[PDB]
Amino acid sequence: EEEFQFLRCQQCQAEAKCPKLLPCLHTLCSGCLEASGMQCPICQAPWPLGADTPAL
Ligand SMILES: [Zn+2]
Ligand SMILES: [Zn+2]
(Lines of atoms letter the chains of each structure in order from A and count residues from 1; the text may use other names and numbers.)
(Lines give C-alpha, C1' and ligand atoms only; values in the text may rest on other atoms or scores of the structure.)
(Ligands and ions follow the chains in the order given, each with its own letter.)
Protein backbone atom coordinates (compact mmCIF):
# COMPACT_ATOMS: atom_id res chain seq x y z
CA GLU A 1 0.00 0.00 0.00
CA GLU A 2 2.87 2.41 0.77
CA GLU A 3 6.43 2.53 -0.58
CA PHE A 4 6.50 -0.97 -2.12
CA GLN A 5 4.66 -0.37 -5.41
CA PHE A 6 6.75 -1.91 -8.22
CA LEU A 7 8.52 -5.08 -9.34
CA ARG A 8 10.01 -4.25 -12.76
CA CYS A 9 12.21 -1.14 -13.00
CA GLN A 10 12.22 2.67 -12.90
CA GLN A 11 12.34 3.24 -16.70
CA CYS A 12 13.38 -0.07 -18.36
CA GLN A 13 10.56 -2.16 -16.81
CA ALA A 14 11.06 -5.70 -18.16
CA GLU A 15 11.68 -8.22 -15.35
CA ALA A 16 12.54 -6.72 -11.90
CA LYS A 17 16.20 -5.67 -12.38
CA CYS A 18 16.62 -4.45 -8.79
CA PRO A 19 16.74 -7.15 -6.10
CA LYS A 20 17.15 -4.39 -3.48
CA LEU A 21 14.88 -4.74 -0.42
CA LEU A 22 11.14 -4.28 -1.14
CA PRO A 23 9.90 -2.11 1.83
CA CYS A 24 10.91 1.13 0.07
CA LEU A 25 9.74 0.42 -3.53
CA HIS A 26 13.27 -0.68 -4.39
CA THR A 27 12.71 -3.49 -6.85
CA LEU A 28 13.27 -1.22 -9.83
CA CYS A 29 16.47 -1.74 -11.83
CA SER A 30 20.01 -1.36 -10.48
CA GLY A 31 21.27 0.86 -13.31
CA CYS A 32 18.68 3.60 -13.95
CA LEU A 33 16.78 3.95 -10.65
CA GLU A 34 17.78 5.82 -7.50
CA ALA A 35 14.78 7.40 -5.77
CA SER A 36 14.90 9.61 -8.85
CA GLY A 37 11.32 8.85 -9.94
CA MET A 38 9.86 5.66 -8.41
CA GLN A 39 9.10 6.67 -4.75
CA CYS A 40 12.19 6.79 -2.53
CA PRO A 41 14.54 9.26 -0.80
CA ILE A 42 17.75 9.26 -2.92
CA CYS A 43 17.94 5.63 -1.76
CA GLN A 44 20.84 4.61 -4.07
CA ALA A 45 22.82 2.79 -1.34
CA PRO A 46 21.25 -0.37 0.19
CA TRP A 47 20.62 -1.71 -3.35
CA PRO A 48 22.64 -4.90 -2.69
CA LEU A 49 20.99 -5.46 0.71
CA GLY A 50 17.30 -6.43 0.41
CA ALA A 51 14.75 -7.78 2.94
CA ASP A 52 11.75 -9.77 1.64
CA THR A 53 11.85 -9.24 -2.15
CA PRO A 54 11.86 -11.27 -5.37
CA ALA A 55 15.40 -10.43 -6.54
CA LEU A 56 16.75 -11.59 -9.92
ZN1 LIG B 1 15.85 0.54 -15.53
ZN1 LIG C 1 14.06 2.87 -1.65
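Shown for chain A, in order and in Swiss-Prot numbering: 49-104.
Backbone N, Cα and C atoms are what each Cβ position is placed from, and that goes for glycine too.
Around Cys57 (mutagenesis position), the C-beta neighbours below 8 angstroms that are at least 6 residues distant in the chain are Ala64, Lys65, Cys66, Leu76, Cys77, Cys80, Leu81. Here the residue is the original one, while Swiss-Prot reports the published mutagenesis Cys57 to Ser with the comment Strongly reduced sumoylation; when associated with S-60.
The 10 Å shell around the Cβ of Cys60 (mutagenesis position) contains 13 further Cβ atoms across the protein chains shown. Taken from Swiss-Prot, the feature Zn(2+) 1 binding site applies to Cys57, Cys60, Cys77, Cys80.
A mutagenesis experiment is reported in Swiss-Prot for this position, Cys60 to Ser, and the note states: Strongly reduced sumoylation; when associated with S-57. A coil conformation is recorded for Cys60 (mutagenesis position) in the three-state DSSP classification, outside any helix or strand.
Neighbours of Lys65 (mutagenesis position), defined as other CB atoms within 10 A of its CB across all chains, total 19. Annotation of the mutagenesis experiment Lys65 to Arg in Swiss-Prot: Loss of one sumoylation. No effect on nuclear body formation. Loss of 2 sumoylations; when associated with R-490 with or without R-133 or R-150. No effect on nuclear body formation; when associated with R-490. No sumoylation nor nuclear body formation; when associated with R-160 and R-490.
Annotation of the mutagenesis experiment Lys68 to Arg in Swiss-Prot: No effect on sumoylation levels. Of all Cβ atoms in the shown protein chains, 27 besides its own fall within 10 Å of the Cβ of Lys68 (mutagenesis position).
Taken from Swiss-Prot, the feature Zn(2+) 2 binding site applies to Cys72, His74, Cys88, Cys91. Counting Cβ atoms from all protein chains shown, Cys72 (Zn(2+) 2 binding site) has 18 others lying within 10 Å of its own Cβ.
Swiss-Prot documents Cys88 to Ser as a published mutagenesis change and attaches the note No nuclear microspeckle location, no sumoylation and loss of intrinsic transcriptional repressor activity of PML-RARA oncoprotein; when associated with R-89. Non-local neighbourhood of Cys88 (mutagenesis position): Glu51, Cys72, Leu73, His74, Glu82, each in the same chain, at least six residues away, with C-beta under 8 Å from its C-beta.
As a published mutagenesis entry, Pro89 to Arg appears in Swiss-Prot alongside the note: No nuclear microspeckle location, no sumoylation and loss of intrinsic transcriptional repressor activity of PML-RARA oncoprotein; when associated with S-88. Counting only same-chain residues at least 6 apart in sequence, those with a Cβ under 8 Å from the Cβ of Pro89 (mutagenesis position) are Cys72, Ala83. According to DSSP, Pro89 (mutagenesis position) sits in a coil region rather than a helix or strand.
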Query: Which are the residues of the chain, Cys72, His74, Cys88, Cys91 excluded, whose CB is within 8 A of where the CB atoms of the Zn(2+) 2 site average out, their centroid?
result: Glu51, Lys68, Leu69, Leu73, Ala83, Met86, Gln87, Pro89, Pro94
Query: Can you list, in sequence order, the residues of the same chain other than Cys57, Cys60, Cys77, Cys80 whose CB lies within 8 Å of the CB centroid of the Zn(2+) 1 site?
result: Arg56, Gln58, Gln59, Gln61, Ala62, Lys65, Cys66, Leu76, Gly79, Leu81
